[PDB]
Amino acid sequence: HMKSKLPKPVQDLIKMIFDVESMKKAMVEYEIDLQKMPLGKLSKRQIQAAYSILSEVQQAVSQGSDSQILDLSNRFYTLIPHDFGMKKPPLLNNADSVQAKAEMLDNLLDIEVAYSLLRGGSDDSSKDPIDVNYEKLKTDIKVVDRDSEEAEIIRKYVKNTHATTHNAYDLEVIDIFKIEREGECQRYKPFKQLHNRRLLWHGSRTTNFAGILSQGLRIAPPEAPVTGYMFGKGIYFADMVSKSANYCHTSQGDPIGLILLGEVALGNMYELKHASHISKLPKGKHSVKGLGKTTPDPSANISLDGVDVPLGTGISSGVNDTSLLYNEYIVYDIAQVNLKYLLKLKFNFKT
Ligand SMILES: CC(C)CCN1CC[C@@H](NC(=O)c2cc(Cn3c(=O)[nH]c(=O)c4ccccc43)ccc2F)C1
């Protein structure tokens, strides 16, 4: 084949996110049986069906027995097969079981998109598959220059917003990509001049990124249990890099992770201290802010293309009885997100 004229960082990114064995490795982390439910047999209607059974388990948990829960728990394992042998699988009887399986199904939908792109489309042996798979993302990916002003700001945002409670690792920036999804700037147009626009982190495991870069950051479907998410079904961001970095699910077994920096139109923020499982904001509000105990220093804010970057060192917020150690931002319209950068990170585990 032609050998591909993309930059080397962009080629390694494409290899990373379209890695088939990594998708299988991700599925087994959720205790799924690849013998019964392999990567090829995965589909949206199976995942939505599973979401719905998880919504029924939510219902029984919220109204209190282990007799009826058994039936609802088993119907979930029917739709998404798990690897337990001749088993008796673990009972899904609490809020944690609902949250845990909801976050799995979240990941399965992103993996299904990644694999469907991979096994959809055309097969040209004369083209480099790195180029072929790059075009399927419908995203322009350019490498940011390490001496640029935007690179200095971004590295400082990584540097300053690593929390003391997440000091089992620290992060090196390997590559900084400027990204532009097809039609996203057009979709963002109603919110482009809205007040309180902020550059915020979104971390996910590397097997989600083909899905994210093709479909954008999305909302979990109607079938999904709204109790499974702390502030309901929206798109979640953080202003502390380490908080988002944790959702990469790096370890000593693959700490090369990916993380987004997106422009989020927060507007009038509906501020909250504790969990509120809502599927629609109160009138006049454009986002939720989960109030953190710690927050980046408001006086040390910096502008990048007219977008605030909260890159100050973590200080006390003056908020008392909150569930959250750090801030949290949620939007419930996908048009309020415009993804600007993607960072490839280097997790130095000190344990
Ligand atoms: C399931 C599939 C159709 C894609 C639908 N969503 C794309 C966005 C994905 N998930 C989220 O935005 C989300 C992500 C999390 C966890 N999370 C997270 O994964 N990364 C973060 O940076 C983060 C920051 C603050 C709080 C939570 C974070 C919790 C609830 C969510 F709804 C699922």
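Going from the start of the chain as shown, residues are counted 1 onward.
Determined by X-ray crystallography, 2.7 Å, according to the entry header.
Every residue gets a Cβ built from N, Cα and C, even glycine.
Residues or ranges marked as active site, for poly [ADP-ribose] polymerase activity by Swiss-Prot: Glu328. Annotation comment: Swiss-Prot describes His202, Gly203, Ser204, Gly211, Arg218, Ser244 as NAD(+) binding site. Where Swiss-Prot documents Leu105 to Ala (Swiss-Prot position 765) as a mutagenesis experiment, the accompanying text is: Increased auto-poly-ADP-ribosylation. Quoted from Swiss-Prot, the note attached to the mutagenesis of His166 to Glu (Swiss-Prot position 826) states: Decreased polymerase activity, leading to the production of short poly-ADP-ribose chains. In Swiss-Prot, a mutagenesis experiment is listed as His202 to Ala (Swiss-Prot position 862), annotated with the note Poly-ADP-ribosyltransferase activity is impaired while mono-ADP-ribosyltransferase activity is not affected; produces a mixture of short and mono ADP-ribose chains. Record note (Swiss-Prot) on the mutagenesis of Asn208 to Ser (Swiss-Prot position 868): 4% of wild-type activity. Experimental mutagenesis is annotated in Swiss-Prot for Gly211 to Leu (Swiss-Prot position 871), with the remark: Increased DNA-independent poly-ADP-ribosyltransferase activity. One mutagenesis experiment catalogued in Swiss-Prot, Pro225 to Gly or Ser (Swiss-Prot position 885), is accompanied by this note: Does not affect DNA-independent poly-ADP-ribosyltransferase activity. Listed in Swiss-Prot is the mutagenesis experiment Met230 to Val (Swiss-Prot position 890), annotated as follows: <0.5% of wild-type activity. Record note (Swiss-Prot), mutagenesis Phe237 to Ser (Swiss-Prot position 897): 10% of wild-type activity. The unchanged residue is displayed. The mutagenesis experiment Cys248 to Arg (Swiss-Prot position 908) is recorded by Swiss-Prot, whose note states: <0.5% of wild-type activity. Annotation of the published mutagenesis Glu263 to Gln (Swiss-Prot position 923) in Swiss-Prot: Does not affect ADP-ribosyltransferase activity; the original residue is retained in the structure shown. Swiss-Prot documents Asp333 to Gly (Swiss-Prot position 993) as a published mutagenesis change and attaches the note Abolished interaction with TIMELESS.
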From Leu105, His166, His202, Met230, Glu263, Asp333: mutagenesis positions whose CA lies within 10 A of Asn208 (mutagenesis position): none
Cβ under 6 Å from ligand 1: qualifying recorded positions of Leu105, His202, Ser244: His202, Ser244
Sequence-distant neighbours of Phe237 (mutagenesis position) in its chain (C-beta under 8 A, six or more apart): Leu200, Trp201, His202, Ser244, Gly262, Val264, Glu328, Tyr329, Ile330, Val331
Residue pair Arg218 (NAD(+) binding site), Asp333 (mutagenesis position) - Cα distance, angstrom, rounded: 9
Which same-chain residues, if any, lie at least 6 apart from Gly211 (mutagenesis position) yet have Cβ under 8 Å of it: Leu109, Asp110, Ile111, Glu112, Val113, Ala114
Those recorded positions listed as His166, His202, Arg218, and which of them has the most Cβ atoms within 10 Å of its own Cβ: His202
Residue among recorded positions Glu263, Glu328, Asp333 with least C-beta crowding, 10 angstrom cut-off: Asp333
Residue, out of the mutagenesis positions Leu105, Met230, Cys248, whose Cβ gathers the largest set of other Cβ atoms within 10 Å: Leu105
Candidates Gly203, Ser204, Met230 (recorded positions) - the one closest to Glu263 (mutagenesis position) by CA: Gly203
Whole-number Å value of the largest CA-CA distance among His202, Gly203, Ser204, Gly211, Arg218, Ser244, listed as NAD(+)-binding: 18
Minimum Cα separation from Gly203 (NAD(+) binding site), reported as the residue among mutagenesis positions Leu105, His166, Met230 that achieves it: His166
